[PDB]
Amino acid sequence: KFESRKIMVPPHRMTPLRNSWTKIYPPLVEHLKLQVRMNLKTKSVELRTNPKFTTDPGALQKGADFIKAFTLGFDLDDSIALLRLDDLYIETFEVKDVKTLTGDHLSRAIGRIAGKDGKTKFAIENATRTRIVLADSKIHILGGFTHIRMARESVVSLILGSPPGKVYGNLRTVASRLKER
Amino acid sequence: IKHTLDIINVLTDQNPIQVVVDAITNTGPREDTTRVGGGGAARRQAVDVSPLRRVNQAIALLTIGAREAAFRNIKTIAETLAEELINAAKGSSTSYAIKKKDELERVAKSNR
Amino acid sequence: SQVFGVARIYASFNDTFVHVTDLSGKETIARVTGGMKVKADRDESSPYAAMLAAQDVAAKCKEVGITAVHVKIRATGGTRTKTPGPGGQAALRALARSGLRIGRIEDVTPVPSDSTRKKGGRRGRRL
Amino acid sequence: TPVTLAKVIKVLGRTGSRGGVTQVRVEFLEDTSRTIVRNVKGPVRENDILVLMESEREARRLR
């Protein structure tokens, strides 16, 4: 009664993978009781479960979500919280899905989403209780479904050209109306 | 207390101190509710109160019920308190703290 | 071993389709929707309603007795977002959680080679 | 009436809005293999004994 999933590794993420692998695999092996192998040649993480382990078929899915979110650039501890909490999910969008941008318009949009020293982005993650990977053209949101929806509202606000001050206003509005309930 | 132990003797309970301890045991609400925040409409959540607080709670309920019963009647504090300890040493729902124990536990069971 | 099926998960911004078919795209076996499950108009495409619909699908497949599925998760594609949403993610979590045999997880999203004009205008579509 | 007998093993801290309720880790007394997280109103030291009613109910956090 084994069950085996494989996931590819890009070399962009493979160096943090081979650096923090010693913290990645034992909570899957011990704290979650999953069999974890790595083909560094094909760059393939192989998650298989055995009759030896605890029969938790959702634990294999949460481990696949763990490896996938770390593959998407998210942090270790956020993906460990994904191993703990179930209601956390991942959005993934493109810039051109919302508004067509070209050249330095794309660069300025990414800079306005990030902000200087990430201060626009980090203030999102505190106030949305989510985590975001800003990839090249991809955005990746990690958190509760209402919370990733609110982060989607914030990033679509940022991508259409709205100034960051209005984003702080709507951000503190949503945070005040959410923390109160 | 000395008069009450005498009454519980004469009301055919040879062990009045065991009547006291059984009234302590049989009138302690095991779980109750607290008033959590809840987001405006403050619901009440069943917490499981500590057995020291169960002792505190049972003694408080018994003294309140005896002080309610002995006030505004000819029947003395010793007779009312002995009646409460005998009807509460074994659950009978003719005393005070049996009823209020039941009320607190049914609110706790309804509100978990 | 198990009887292999074809699972197809469509992820619209308002809806989540779970669609069990036989081999070769033969006929629909188990097919419900988050809309027909949860009556809350806010909750038409929640991960909760997606898991409920996926467990309904798993129940009907066990009623048929077909256990294994080759699952093809699918975004909107075309010109809207080409990554399937958390509705499909929670549907996969539920179909793993419901103990069905999973043959192969594949993400088939229709990608245009070169797209036409979207329905967003020059401004941007939503919000 | 199922009278659940319980054991305090690990206190988690002080919770509640007023700062009054206590999250308590519980070794179930009849069967050692159950470790529950419960909410206790009142003073509790280590290795105390509780009287619960449901071993299966667990509440995440309180406000």
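We're sticking with Swiss-Prot numbering for chain A, so the shown stretch reads 93-273, in order.
Each residue, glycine too, has its Cβ placed from N, Cα and C.
Residues or ranges marked as domain 'KH' in Swiss-Prot: A:195-247.
In sequence order, the list of same-chain residues 6 or more apart from A:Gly203 (mutagenesis position) whose Cβ falls under 8 Å from its Cβ is empty. In the three-state DSSP scheme, A:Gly203 (mutagenesis position) falls into the helix class. Under mutagenesis, Swiss-Prot gives A:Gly203 to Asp with this note: Temperature-sensitive.
For the mutagenesis result A:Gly235 to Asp, the note given in Swiss-Prot is Accumulation of aberrant 22S and 23S rRNA intermediates. All protein chains shown were included, and the count of other CB atoms within 10 Å of the CB of A:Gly235 (mutagenesis position) stands at 25.
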